[PDB]
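*Asks:* Take a look at this one; I'll ask things after.
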Amino acid sequence: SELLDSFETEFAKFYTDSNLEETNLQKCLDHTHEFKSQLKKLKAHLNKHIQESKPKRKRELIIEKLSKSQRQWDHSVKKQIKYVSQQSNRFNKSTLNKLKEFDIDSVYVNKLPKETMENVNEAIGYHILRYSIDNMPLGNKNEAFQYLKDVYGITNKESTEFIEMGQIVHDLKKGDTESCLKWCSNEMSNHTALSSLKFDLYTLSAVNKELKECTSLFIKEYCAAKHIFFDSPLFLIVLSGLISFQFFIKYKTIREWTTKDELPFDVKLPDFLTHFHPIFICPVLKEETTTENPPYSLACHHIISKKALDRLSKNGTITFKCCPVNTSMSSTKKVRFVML
Amino acid sequence: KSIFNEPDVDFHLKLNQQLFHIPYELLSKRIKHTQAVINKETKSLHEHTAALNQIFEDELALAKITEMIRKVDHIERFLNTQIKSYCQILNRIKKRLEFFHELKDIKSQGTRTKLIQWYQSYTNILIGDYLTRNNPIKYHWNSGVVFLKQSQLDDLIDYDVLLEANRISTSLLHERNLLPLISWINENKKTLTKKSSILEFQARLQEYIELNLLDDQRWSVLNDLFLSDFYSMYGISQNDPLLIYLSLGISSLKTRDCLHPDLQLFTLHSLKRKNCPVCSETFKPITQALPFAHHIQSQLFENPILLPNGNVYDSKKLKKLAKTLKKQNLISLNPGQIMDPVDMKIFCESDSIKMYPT
Ligand SMILES: [Zn+2]
Ligand SMILES: [Zn+2]
């Protein structure tokens, strides 16, 4: 917001009015060029004078001219270089006031174990193989698997499917259908979306706003048909990491590793990264039911955690509260929430 | 006024300020060199023209002026090289500036996907700068350099300072530990010793020598010391940002049950648990040794249903999945039947119990 604008305004001072391509050292280059030109002119004049001298208010001007040339040249060069040095040393007093107040590396706690760096090197392999496969010179149909294995690195059997995906997508990008049609017509699964894709690309067979709406559909229906993924398991994780910084720094500044368990400060993040596993909070003791202490239903059609149940009843005496019409452990059952 | 939760653009700059320092030191070295060159040549030219002024007070003047020209044009070419390097560094910073200006424009304006694309770019820029750091050199080029070149974003990551560090730190640990590190000290003894850091000392002792004082681990400690001084000189923030982001993200969505112990395939992909990034197939070893989560709000699906299998699902999603399985001819159902995904089974409609989760 304010920092970015106050940064661009300070940075533009490196350039002249053109905003581009005319940096400050052009002054020094121009001055040295002019100095050389002046010496060349003086050389020509002196040569002519001596040549015509072969059988005075002239020399007493050329010598002074040489003196004047050297004074102007060195004075101007020194002044310009001094100004550019001072400007470069003053831009630090605006790249320093802001960008040196965070110390990103101070947040690295719970260090990622040094033994598991192959798994990171497989997640990276998958992300490169998925999001950015077509933007590489590969070549033949199968003489590119060796190139992948040789330059970057190869993942598990989830590379053949991505080679085929990249091939068909790139072929379809060049306005040459009749291969995606064959692919769609060979896999006959859910008929509905496949037929919709067939119709969309058939419409494409009859533009710049249509390709971007057909490649995406084919990508979705290929990923959902060969059972792999649609978003990399690394991109979502980097997203959540980018979202948790603000809350972490807020907690850090309130405070002035953590109980070997649940980290504090209850970061909140958008829905489409939260609708995976259902999280339930006990209504009587206020604790998230874990693998141990699993929730029970108590014949009143309520849900309470098991530990709270076993402190509501010592060993399970008929004490039946929660509709005061509950009952003890002859009519209670285990539950597991599935986000179908 | 964020879109969903992304922080203000003032925060990303402070997040990765190493992108605005390692070009700056490169920029300042240029001026600190091109000032010394002028201060060394200006006195030379002055003392040289003193000779001509003395000589006037004899056609040697033409010779002297010719020598003057032959000296000045060298300065001209030198300044030409310096300007064509200075302009390139300026361009390098300006590209990274407009990169964030793009995010500011997006954030001041559906558009969710127009921001997901930006985060795709922000993730590639970062996988590249982690790969070009620790991956053995081929000859010099790495996998990171290839990725940066072939993702059309070579400007936004240096890939030569990091590569230089990788070269030095792999020569100090391989190739019989042949050391070009002295070739790095000798070009940087003016500013390193102003800090008064003990690097020339350890390098000299190791050079002399080649039982801790004779052990191998002195190689490792020497490497660590060089990395410390290099990073503190430039500003490279000695922890892979990819590692930082993973170490928080994986512990931010590791909820209370992620490591919970033809028709079957469709059923067991119809769930919404076989998508969780943290417990998928290759992040389990990463996520074993990390904390879980903190939440002060029980979020749950709206209208739950219990059936004799022991687990509670939903009221409508089961109906829609039953109809879907009906319209694809995988199973044989009947008016009131219902199907359970986990441990596939068919239960009557009246073996269904409503639940009220407080
Ligand atoms: Zn009740
Ligand atoms: Zn999970």
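All residue numbers given for chain A refer to Swiss-Prot; the residues shown span 2-56, 71-203, 208-225, 281-330, 336-401, 404-421 in order.
Per deposition record, electron microscopy, 3.9 Å.
Here the Cβ of each residue, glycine as well, is placed from N, Cα and C on the backbone.
According to Swiss-Prot:
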| type | residues | note |
| --- | --- | --- |
| MUTAGEN | A:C379 to S | Abolishes FBP1 ubiquitination and degradation |
*Asks:* Determine the straight-line distance, in Å, between the Cα atoms of A:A225 and A:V281, where 55 intervening residues lack coordinates; round to a whole number.
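*Replies:* Flanking Cα atoms, separation 10 Å.
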*Asks:* Under DSSP, is A:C379 (mutagenesis position) helix, strand or coil?
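*Replies:* DSSP assigns A:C379 (mutagenesis position) to coil.
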*Asks:* Between A:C401 and A:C404 there are 2 residues with no coordinates; how far apart are their CA atoms in Å?
*Replies:* 8
*Asks:* Report the same-chain neighbours of A:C379 (mutagenesis position): residues 6+ apart in sequence with Cβ closer than 8 Å to its Cβ, ordered by sequence.
*Replies:* A:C401, A:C404, A:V406, A:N407
*Asks:* Spanning 4 missing residues, the endpoints are A:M203 and A:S208. What is the Cα distance in Å?
*Replies:* 6
*Asks:* Along a straight line, what is the whole-number distance in angstrom from the CA of A:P56 to the CA of A:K71 around the 14 missing residues?
*Replies:* 16
